[PDB]
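Below you'll find the structure, written out as structure tokens, and then a few comments.
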Amino acid sequence: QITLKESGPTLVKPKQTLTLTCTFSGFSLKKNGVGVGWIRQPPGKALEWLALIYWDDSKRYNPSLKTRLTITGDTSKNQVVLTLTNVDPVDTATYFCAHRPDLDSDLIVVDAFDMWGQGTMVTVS
Amino acid sequence: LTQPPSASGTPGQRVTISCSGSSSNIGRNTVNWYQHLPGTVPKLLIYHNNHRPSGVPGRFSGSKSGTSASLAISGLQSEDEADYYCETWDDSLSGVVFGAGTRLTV
Amino acid sequence: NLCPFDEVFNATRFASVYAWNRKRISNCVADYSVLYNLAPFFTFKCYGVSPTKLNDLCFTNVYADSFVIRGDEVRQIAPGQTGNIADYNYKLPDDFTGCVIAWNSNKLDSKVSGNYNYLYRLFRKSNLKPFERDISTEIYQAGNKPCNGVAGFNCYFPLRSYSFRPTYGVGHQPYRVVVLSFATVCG
Ligand SMILES: *[C@@H]1O[C@H](CO)[C@@H](O[C@@H]2O[C@H](CO)[C@@H](O)[C@H](O)[C@H]2NC(C)=O)[C@H](O)[C@H]1NC(C)=O
């Protein structure tokens, strides 16, 4: 019943600012103990993790990308919005908003992504 | 982190997966695992350690021997032709550090 | 009449797992109708009692516990679950039949050096009798030669201190944990 719905532009020229978003459903970010992720997918290479929004606006980024990634989550609008600037063709990927709890109702720490978004084939050309 | 790029196996024997990193993240924190078919969405396969959510075969288990995270495959068959990823939160790097990926052939 | 749960969940400071603070609730009605009205944002876990019958029940006693523990340690605070933290800091009995709440506090429990003010006991001669608060701080021995206070080779001050820097993982982050344990109080 938890679902990460994500959207945004995909046909984007290189080197300006790309703003993306993901509307999360099945839960709330007003909950505490919950993060929501962002995941790189260079096709045929690896995955890399971008950022976590925590409920109290606790701010995390990949140490490769500090200044080009800043992140915001609007719980009132039931969405998390991904912002990133000066965008390379290596940044052509598919991005995954994903749900990172720690509940595991018999109370074991999860610290992991259990539910994911389907992805958006972001293209930089 | 550090993860071997691939592994191989006939459909059914005990197949080992390995992962490693530094003492800040894998030597201290707890290890995760994922299964990713090529082109589709990944999914969680083991969280914290040795414990799985609903929808996971119980034959695959982990171990945290210091800096080593060891996913296991026993009973291989067709569906899991997929990239296997270890992540762990890092204390110094202040984020999520994935593994290098490992594709298992059947 | 409003029994105080607005300080068992809003107090600025608690103490450690070896010094788990009690609250003895009686002679009063506590407005339960907001604590589960808060979209249980806090991680909420009841044993035997149910979230739909807090208003319509009565008790001899409601002991309200409070302690602060690291992230991966909230596995312990339930009956039947074993290991170091239960064995040395806080044992629950098996027939405990209350409800447990915990929530994360990287706010108010974390500087960039991390608060070292939160302690935990590693060692003691035996596993705990359940619900025994232990403020004992003697110098633990487990060997052939128990000396007076000469540290080194199992002569430790067993109440070592956590670190709680906010760059830690969620399994290491400081969790603000309250046990609502359980002849007047109704709704
Ligand atoms: C802790 O303090 C906060 C600040 O007042 C309380 O939050 C408000 O409480 C009132 C009374 O229940 C509600 O009407 C508001 O909607 C609450 N606001 C928010 C933002 O939560 C909170 O209830 C207190 N905690 C406890 C356990 O009483």
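To match Swiss-Prot, the residue numbers of chain C are left as they are there, and the shown ones run 334-515, 522-526.
Per deposition record, electron microscopy, 4.1 Å.
Just so it is clear, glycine is given a Cβ too, placed from its N, Cα and C backbone atoms.
According to Swiss-Prot:
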- C:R346 to T: In strain: Omicron/BQ.1.1, Omicron/XBB.1.5, Omicron/EG.5.1 (VARIANT)
- C:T376 to A: In strain: Omicron/BA.2, Omicron/BA.2.12.1, Omicron/BA.4, Omicron/BA.5, Omicron/BQ.1.1, Omicron/XBB.1.5, Omicron/EG.5.1 (VARIANT)
- C:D405 to N: In strain: Omicron/BA.2, Omicron/BA.2.12.1, Omicron/BA.2.75, Omicron/BA.4, Omicron/BA.5, Omicron/BQ.1.1, Omicron/XBB.1.5, Omicron/EG.5.1; complete loss of interaction with host integrins (VARIANT)
- C:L452 to R: Increased resistance to neutralizing antibodies. Decreases HLA binding to NF9 epitope. Increased binding affinity to human ACE2 (MUTAGEN)
- C:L452 to Q: In strain: Omicron/BA.2.12.1 (VARIANT)
- C:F456 to L: In strain: Omicron/EG.5.1 (VARIANT)
- C:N460 to K: In strain: Omicron/BA.2.75, Omicron/BQ.1.1, Omicron/XBB.1.5, Omicron/EG.5.1 (VARIANT)
- C:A475 to V: Increased resistance to neutralizing antibodies (MUTAGEN)
- C:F486 to P: In strain: Omicron/XBB.1.5, Omicron/EG.5.1 (VARIANT)
- C:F490 to L: Increased resistance to neutralizing antibodies and human covalescent sera neutralization (MUTAGEN)
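What Swiss-Prot annotates, mapped onto the structure for a quick look.
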{"residue": "C:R346", "record": "variant position", "Cβ contacts under 8 Å, 6 or more apart": "none"}
{"residue": "C:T376", "record": "variant position", "Cβ contacts under 8 Å, 6 or more apart": "C:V407, C:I434, C:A435, C:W436"}
{"residue": "C:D405", "record": "variant position", "Cβ contacts under 8 Å, 6 or more apart": "C:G504, C:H505"}
{"residue": "C:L452", "record": "mutagenesis position", "Cβ contacts under 8 Å, 6 or more apart": "C:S349, C:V350, C:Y351, C:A352, C:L492, C:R493, C:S494, C:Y495"}
{"residue": "C:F456", "record": "variant position", "Cβ contacts under 8 Å, 6 or more apart": "C:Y421, C:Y473, C:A475, C:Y489, C:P491"}
{"residue": "C:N460", "record": "variant position", "Cβ contacts under 8 Å, 6 or more apart": "C:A419, C:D420, C:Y421, C:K424"}
{"residue": "C:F486", "record": "variant position", "Cβ contacts under 8 Å, 6 or more apart": "C:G476"}
{"residue": "C:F490", "record": "mutagenesis position", "Cβ contacts under 8 Å, 6 or more apart": "C:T470, C:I472, C:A484"}
Flanking Cα pair C:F515 / C:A522, between which 6 residues have no modelled coordinates, distance in Å: 11
Candidates from C:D405, C:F456, C:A475 close to chain B, where recorded positions are judged by Cβ under 8 Å: C:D405
Filtered recorded positions - C:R346, C:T376, C:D405, C:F486, C:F490 - keeping only those with Cβ under 8 Å from chain A: C:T376, C:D405
Neighbour count (Cβ, 10 Å) for C:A475 (mutagenesis position): 11
